[PDB]
Amino acid sequence: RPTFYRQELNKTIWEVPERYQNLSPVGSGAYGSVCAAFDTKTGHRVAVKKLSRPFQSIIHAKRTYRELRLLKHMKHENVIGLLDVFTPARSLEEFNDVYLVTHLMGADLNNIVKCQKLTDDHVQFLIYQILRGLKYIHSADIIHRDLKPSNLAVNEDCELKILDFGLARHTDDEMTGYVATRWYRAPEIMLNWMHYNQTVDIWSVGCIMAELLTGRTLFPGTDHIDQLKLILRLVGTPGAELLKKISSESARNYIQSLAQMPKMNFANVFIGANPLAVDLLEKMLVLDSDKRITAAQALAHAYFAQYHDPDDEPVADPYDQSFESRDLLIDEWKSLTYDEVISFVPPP
Ligand SMILES: CCS(=O)(=O)NCc1ccc2c(c1)OCO2
Ligand SMILES: [Cl-]
Ligand SMILES: [Cl-]
Ligand SMILES: [Cl-]
Ligand SMILES: [Cl-]
Ligand SMILES: [Cl-]
Ligand SMILES: [Mg+2]
């Protein structure tokens, strides 16, 4: 067991191992509080997150367990991983606080698409890395659910990591109106058309790639219905085959109320873009999620010929998510989480 020291930072007690020095507040959401620190064991600048009220309800205790299982599993160059997890508790009986440690992220994709000139070579390398990370995530039957520029960390050498997995967190208020939180979402999940799957993340990659090529948001809708009209004007209205797959009768009735529109010519929308970029966008931005290109298929597309290496695009170890259908008490979820904290083995 390491030695811990205590300090109060912005009205919050932090109790951490001595290896973590020079802590300074960097933000606080409803998920918890975050400090920057120097890790004397590794020599890295790190983010330390102290979870807020991790075991306050069955819902919160299960969310804490889900987040810790997912972070312990992800071991890939293009995905956020766990450097450390700790509690100051010496037994299950006194266990209340959880702290997560990751590499400290600098810029996101928002702070390079807004303020930089990107070559086609930059767009190839950035989208290649997102798809390399997604092939790995999808191989474990994990859906990200919230890919957008603020969830992509990028360094001076244009190297990218995926972070901030959707842990079923987002509220109705957060998805209402003129908001970036909804602009990257697939139409089948934005309007609850059907049981969604991993294809929703490929729609999001389409919206991100378009914005890197033009410097503008592809579908900046003022509400759910405005955004659907922007989507259908580009990709066309649905045919009978997709309409049969929409499970809501009322959603089917609303779609049928709209005048029929054909798919637009994407070379006349993405003026001057690499023809291979245009071709890949037409394969991602497909309304019927059964017919979208997969991450594994997209890595083999001629747009990425410069970067593609089929011997260096790894898949994940098997991931057991059977806990998701399990009905447990607060203290049972808390005991499972305790065991995951004490069994953690740091990376090399
Ligand atoms: C695994 C679900 S997640 O990707 O949403 N976790 C977010 C997170 C945010 C800040 C952090 C952190 C973890 O550890 C230190 O600072
Ligand atoms: Cl220590
Ligand atoms: Cl990492
Ligand atoms: Cl504790
Ligand atoms: Cl964003
Ligand atoms: Cl597993
Ligand atoms: Mg985020």
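Note that chain A is numbered according to Swiss-Prot, with residues 5-352 shown in order.
According to its header, the structure was obtained by X-ray crystallography, 1.9 Å.
For all residues, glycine too, the Cβ spot is worked out from N, Cα and C.
Here Swiss-Prot flags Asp168 as active site, proton acceptor, drawing on sequence analysis. Swiss-Prot lists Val30, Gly31, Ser32, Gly33, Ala34, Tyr35, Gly36, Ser37, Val38, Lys53 with the feature ATP binding site, giving sequence analysis as the kind of evidence. If you look up Swiss-Prot, you'll see 24-308 marked as domain 'Protein kinase'. For the mutagenesis experiment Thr180 to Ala, the note given by Swiss-Prot reads: Phosphorylation blocked. Among the mutagenesis entries in Swiss-Prot is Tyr182 to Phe, noted as: Phosphorylation blocked.
Note on proximity: among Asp168, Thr180, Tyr182, the recorded positions of the record, the Cα nearest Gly36 (ATP binding site) is that of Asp168.
DSSP gives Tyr182 (mutagenesis position) a coil state; it is part of no helix or strand.
If you measure from the Cα atom of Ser32 (ATP binding site) to that of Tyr182 (mutagenesis position), you get 24 Å. Of all the binding-site residues listed here (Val30, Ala34, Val38), the one with the fewest other CB atoms within 10 A of its own CB is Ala34.
Looking at the residues that bind ATP per the record, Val30, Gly31, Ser32, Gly33, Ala34, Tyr35, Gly36, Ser37, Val38, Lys53, the two CA atoms farthest apart are separated by 14 Å. Comparing the Cα of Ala34 (ATP binding site) with the Cα of every entry in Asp168, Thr180, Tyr182, these being the recorded positions, the smallest distance points to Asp168. Close to the recorded ATP site, the chain also has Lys54, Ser56: residues not among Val30, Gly31, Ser32, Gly33, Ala34, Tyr35, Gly36, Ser37, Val38, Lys53 whose Cβ is within 8 Å of the site's Cβ mean position. In this structure the C-alpha atoms belonging to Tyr182 (mutagenesis position) and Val30 (ATP binding site) are separated by 27 Å. Taking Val30, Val38, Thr180 as the recorded positions under consideration, the smallest Cα distance to the residue listed as 'active site, proton acceptor' is found for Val38. Sparsest Cβ environment among the recorded positions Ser32, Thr180 (other Cβ atoms counted within 10 Å): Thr180. Working note on the recorded positions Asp168, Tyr182: by count of other C-beta atoms within 10 Å of each C-beta, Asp168 ranks first. A separation of roughly 27 Å, to the nearest angstrom, links the Cα atoms of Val30 (ATP binding site) and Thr180 (mutagenesis position). For ligand 1, the nearby recorded positions are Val38, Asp168; that is, of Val30, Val38, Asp168, these have a C-beta under 6 Å from one of its atoms.
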